[PDB]
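Asker: Please find one structure pasted underneath; my questions will follow.
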Amino acid sequence: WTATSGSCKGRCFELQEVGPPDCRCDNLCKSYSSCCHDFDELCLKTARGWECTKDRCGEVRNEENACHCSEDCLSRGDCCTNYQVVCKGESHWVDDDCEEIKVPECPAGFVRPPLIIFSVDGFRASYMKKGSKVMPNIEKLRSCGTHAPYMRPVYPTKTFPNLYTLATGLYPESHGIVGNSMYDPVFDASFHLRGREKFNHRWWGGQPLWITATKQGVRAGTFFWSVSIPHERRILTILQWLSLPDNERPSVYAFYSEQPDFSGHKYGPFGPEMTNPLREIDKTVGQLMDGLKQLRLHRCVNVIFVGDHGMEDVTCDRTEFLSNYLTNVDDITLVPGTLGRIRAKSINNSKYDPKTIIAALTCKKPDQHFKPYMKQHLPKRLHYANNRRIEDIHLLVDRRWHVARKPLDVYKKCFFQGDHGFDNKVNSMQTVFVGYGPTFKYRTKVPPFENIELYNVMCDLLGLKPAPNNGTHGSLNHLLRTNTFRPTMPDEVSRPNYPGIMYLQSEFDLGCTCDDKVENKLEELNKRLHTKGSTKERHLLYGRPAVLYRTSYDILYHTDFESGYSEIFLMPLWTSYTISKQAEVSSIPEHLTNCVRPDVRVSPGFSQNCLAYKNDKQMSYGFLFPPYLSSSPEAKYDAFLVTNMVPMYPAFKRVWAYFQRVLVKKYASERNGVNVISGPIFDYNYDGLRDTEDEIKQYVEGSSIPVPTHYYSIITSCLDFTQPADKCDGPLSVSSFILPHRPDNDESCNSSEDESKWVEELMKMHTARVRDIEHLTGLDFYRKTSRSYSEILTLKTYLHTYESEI
Ligand SMILES: *[C@@H]1O[C@H](CO)[C@@H](O[C@@H]2O[C@H](CO)[C@@H](O[C@@H]3O[C@H](CO[C@H]4O[C@H](CO)[C@@H](O)[C@H](O[C@H]5O[C@H](CO)[C@@H](O)[C@H](O)[C@@H]5O[C@H]5O[C@H](CO)[C@@H](O)[C@H](O)[C@@H]5O)[C@@H]4O)[C@@H](O)[C@H](O[C@H]4O[C@H](CO)[C@@H](O)[C@H](O)[C@@H]4O[C@H]4O[C@H](CO)[C@@H](O)[C@H](O)[C@@H]4O)[C@@H]3O)[C@H](O)[C@H]2NC(C)=O)[C@H](O)[C@H]1NC(C)=O
Ligand SMILES: O=C(c1ccc2[nH]nnc2c1)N1C[C@@H]2[C@H](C1)[C@H]1CN(C(=O)c3ccc(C4CC4)c(OCC4CC4)n3)C[C@@H]21
Ligand SMILES: [Ca+2]
Ligand SMILES: [Cl-]
Ligand SMILES: [K+]
Ligand code: NA
Ligand SMILES: [Zn+2]
C-alpha cells in the first residue's frame, strides 16, 4: 500500500528514496506503482517536444513546456539540448573537430570529472563499423576517445547477468544473477522478468558501483529508469542533476537504452528495420553531448558507451525439442531458449536421475544443435557453476538455435528473428566499448577485453576503492591517460627446496621398472650441470612461477625441463619447457614403453608408485614433459622419472598424447618456438579456485595420489614471430587451455575417429586465460620479464577465442 496523496511539487526525480507510505517521485516510482498522483503532470511534461525552434528563442518561461528556450534556461539548468545551437549561433558537438582533452576543463566547484555510463541493450560489436554512416555522434566518441574492436560479455549473454556484471565486476555465479530467469531452492523462490520478486534485494549479491560510490562519499544518480520514461526525458534529467549545487550534485550517472535489443529481437541483427533504432540512439547521444557542451561540461565528463551483449539470427524453425530425446519429458523443468538448464519437476520424485537424462541427450542426432553438460564440466572460462541457482544439468546451445521442452511451448507460450544468450566467445554476442573524456586516452584503440574488468576502471575514474571482484586491477591501465592504479606483484608465500641426490635406488619400493641399466667425465660433468640448472634459462623464460599459498615443494632441474614438484600432492604443480621451431619429435623407444624411474632427489615417501596404477583398473598415467620431445636419447630417461608422472584416464590419454606428440611441435613451428608450462588442476567444488588437500574427492586406488579434475597448459612465444620464443625482445603472445580430466570422451561426438579429427576442437572449446589458471592453482606466472607489470596483467587476461575476424 502507498497512500499516493502527496505531491511531486519541487521533488521531480528526487535522489533520496522516500519510504512507504509517502508517495514517490524518483525515476523508478512507475515500476513500483508508487508515484504521487501529480508525477505525470509535473515530472513528465511533454508540451512542445524536445527541441528549440527559432520562434521559441527568448520566449517567456512557460513551466508547462517539456524543456525551455527562454533566456533563463541555462542558469535554471533546463534548456532543450539544442538551445544554444538554434538560439545562440553555436555548433552541434558532432560538428566540432575533436581536440585532445589533456586536462579536465570543469566549472568551479567540480571536485572530480563526473562519469556518465551510456549503456545500450543488444548493441552488437559490428554495429560500430556496419552502422557507422547513420551514427555520427557515436562514431565521433569512438574515433576521438579510447575504443576496443569489441568487448566480451559474460555467460550467459543475457541482459540482467551482463548489466549486473558491468555494475559489480563479478561473474554471474558470484553476483547471483545467473540468468534472466532463476529458481533459488534455499529461498524456495523464483526470479522472473515480469513480476515483483526480481525487486527483492536477496537476489542481488556483491556490491554495485552506485553502492561502492555511496559508501565512499561519492554521490550517485539513481541508475535505473522506468521503461515508459522517454529517452529525451532521461537525458534532460541527468543534465538537470548536473546543474544541482556542488554539495547535492551526483558524480556518477547511468543512462540506459532498450534499443537496439528490442528491434533486434523482432527483425534480426541486420534487418532493414534496424537502421532507424541505430539513428535514434545516435540522436540521443547527440542530445547528451550538446547538453554537456551547453553546460561547459563536454571537456570535463568521462562518458562510457557500453553494450551488454550482441544479437544473433535465431528463428522458431531452429528449435530442438527435448521431447525428441527424452521419454520422461514431464518429469523435468527446463529453462529454455539460447541456453538450457534442467532440474526435476518434483523433489518428491526419487526416480529422477541426472545421468540418464544426460545420456539420452548425448550425441543422439548427427547435426544435434546443443550439447549437455553437468555444470562442473562446462569450460572453465565460462565460470558458470558455483551457484545453487545454476542447475546441475546445462545445455550449451549452438549459435542460431533454441532448445525447448516440447513443440507446444513454442506455439502456445514466428514472432522473433533475433536472440542472444549463447557462449560468450561467439562473435555475434560481442558488444561495444568506447571511453571518451579527460581521463581516457586520445584517439587510442585498445585490444578486446572482458566486461568484468570495467568495474575497477569505473572505480578508478571516480577515485573509489573497488570492492573485491573478478577483474584484474591494472589490466586496463592502458585505457587511461591518468588515474592509473599501480598494482604490485603478490609476494611468494612458499619458497622451494632445491634437493640434491639424497636416496639410493634400493630405498624405493614403488613397483616401477625401467630398462635403463646401460652405461666418461666428458658427458658426466655435463649431466651434473643439467641437474643443477645449467639450461634453466632456456626452459624457464619468465622466471619460476610464485607459489601463493603455504605448501612444501621442490624445484627439479633437467636438461629439457624444470619442475616445481609438490611433496603434498605427489606431482608437479608446474612443468616448464621450451620447444624451438627446429625441435624434433621422436618416438618412445620400444624398450622404454613402460619405463618409470625413481627420482633419487625425492624420498620414497613423497613419491607416487607404479603398483597403485597397476591395481587401479580405471586410472592410467601420463607425463607432464613429453618423452616425444626429448633433446637426445640420454635426456629422454629424465622424462620417465616418477616425479614427471601424473594420473590420467586412458580416455584422456588420447587427448594428452595428441597434444604432446602432434600439437606442441605444430605450435613451435607456427609461432617460432614455444615455451610450455603444464600442470594439474584440482577443483572438486567447482568454485574456480585451487582445492586444498582436504577437498579432493578422488585418489588413485589404494594411495594418496590425488586425481586432477583438469590439466592446463600455458603456451607463450614472441608477439613478433620473427624472433624465436627464447630470444624475444618485446611483448609476448600467449594461448592457454584447461582440459577437463574425464574418464570418457562423451563430450566429443567424433571421438571414435582419429585424434586429428576431434582433439584440437576439444582444446579450442577449453581455451582459458592465464588468470583462470592462476586462480585454479594459487600460482603467479610471468614474474621475471622485461615487460611492465600492467602489460603482463593484460597478457594474463588475454583469451585466445578461435573465432574468425569480427
Ligand atoms: C570472483 O570474485 C569474488 C569476490 O571476491 C570471489 O568470491 C569470494 O570468494 C571467497 C572465497 O570463496 C568468499 O569468502 C567467504 O565468505 C564467507 C562470508 O560470505 C558472506 O560475506 C561476503 C562479504 O560481504 C558476501 O559477499 C557473501 O555473499 C555471497 O553470498 C550471498 C548470500 O549467500 C550472495 O548474495 C552473494 O551473491 C555471494 O554469493 C556467492 O558466494 C558464496 C560464498 O560466500 C557462494 O556460496 C555463492 O554460490 C555465490 O557464488 C556472503 O554474504 C565466509 O564465511 C567464508 O569463510 C569460510 O571459509 C574460511 C576459509 O578462509 C574459514 O576461515 C571460515 O571458517 C569459513 O568456514 C565456515 O563456513 C564453511 C561453509 O559454510 C564451513 O564449511 C566451515 O565448516 C565453517 O563453518 C569465506 O571467507 C567471498 O564471500 C566471495 N565473495 C563473493 C562476492 O562471492 C570469487 O572467488 C572470484 N571468482 C574467481 C574464479 O576468482
Ligand atoms: O524488458 C526487459 C528485457 C530486455 C531485453 C531482453 N532480451 N531477453 N529478454 C529481455 C528482457 N528488461 C530487462 C531489464 C529491464 C526490463 C530493462 C531496464 N533495465 C534496467 O533498468 C537495469 C537493470 C539492471 C541493471 C544492473 C543489473 C543492476 C541496470 O544497470 C545499468 C547499469 C550497469 C550499467 N539497469 C535493463 C532491462
Ligand atoms: Ca576449488
Ligand atoms: Cl536465462
Ligand atoms: K591402471
Ligand atoms: Na565421444
Ligand atoms: Zn534481448
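Chain A is numbered as in Swiss-Prot; shown residues: 51-463, 468-573, 576-591, 617-887, in order.
Per deposition record, X-ray crystallography, 2.0 Å.
In case you wondered, yes, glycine gets a Cβ from its N, Cα and C as well.
Annotations per Swiss-Prot:
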type	residues	note
DOMAIN	98-142	domain 'SMB 2'
MUTAGEN	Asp171 to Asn	Abolishes lysophospholipase D activity
MUTAGEN	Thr209 to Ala	Abolishes lysophospholipase D activity
ACT_SITE	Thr209	active site, nucleophile
BINDING	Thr209, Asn230, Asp311, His474	1-hexadecanoyl-sn-glycero-3-phosphate binding site
MUTAGEN	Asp311 to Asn	Abolishes lysophospholipase D activity
MUTAGEN	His315 to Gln	20% of wild-type lysophospholipase D activity
BINDING	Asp764, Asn766, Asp768, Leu770, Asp772	Ca(2+) binding site
Asker: Quick one: Cα separation, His315 (mutagenesis position) versus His474 (1-hexadecanoyl-sn-glycero-3-phosphate binding site), in Å?
Answerer: 9
Asker: Note that 2 residues are unmodelled after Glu573 and before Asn576; then state the distance between the two Cα atoms in Å, as a whole number.
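Answerer: The separation between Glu573 and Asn576 at their Cα atoms is 10 Å.
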Asker: List the residues in the vicinity of the Ca(2+) site, defined as same-chain residues other than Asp764, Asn766, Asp768, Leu770, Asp772 with C-beta within 8 angstroms of the site's C-beta centre.
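Answerer: Surrounding the site, in chain order, are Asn436, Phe763, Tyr765, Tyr767, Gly769, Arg771, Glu776, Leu857.
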Asker: By CA-CA distance, flag whichever of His474, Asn766, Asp768, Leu770 among the binding-site residues is nearest to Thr209 (mutagenesis position).
Answerer: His474
Asker: Between the Cα atoms of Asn766 (Ca(2+) binding site) and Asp171 (mutagenesis position), find the distance and write it as a whole number of Å.
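Answerer: That comes out at 34 Å between the alpha carbons.
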Asker: For the recorded positions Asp171, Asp311, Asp764, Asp768, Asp772, which one has the sparsest Cβ surroundings, going by other Cβ atoms within 10 Å?
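Answerer: Sparsest of the recorded positions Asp171, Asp311, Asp764, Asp768, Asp772 by Cβ contacts within 10 Å: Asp768.
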Asker: Between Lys463 and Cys468 there are 4 residues with no coordinates. Please give the Cα separation in whole Å.
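Answerer: A straight Cα-Cα distance of 12 Å links the two sides of the gap.
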Asker: Let me know the most crowded of the recorded positions, choosing from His315, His474 and counting other Cβ atoms within 10 Å.
Answerer: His474
Asker: Per 10 Å Cβ neighbour count, which of the recorded positions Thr209, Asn230, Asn766 ranks highest?
Answerer: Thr209
Asker: With every protein chain in view, what's the tally of Cβ atoms within 10 Å of the Cβ of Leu770 (Ca(2+) binding site), excluding that atom itself?
Answerer: 14
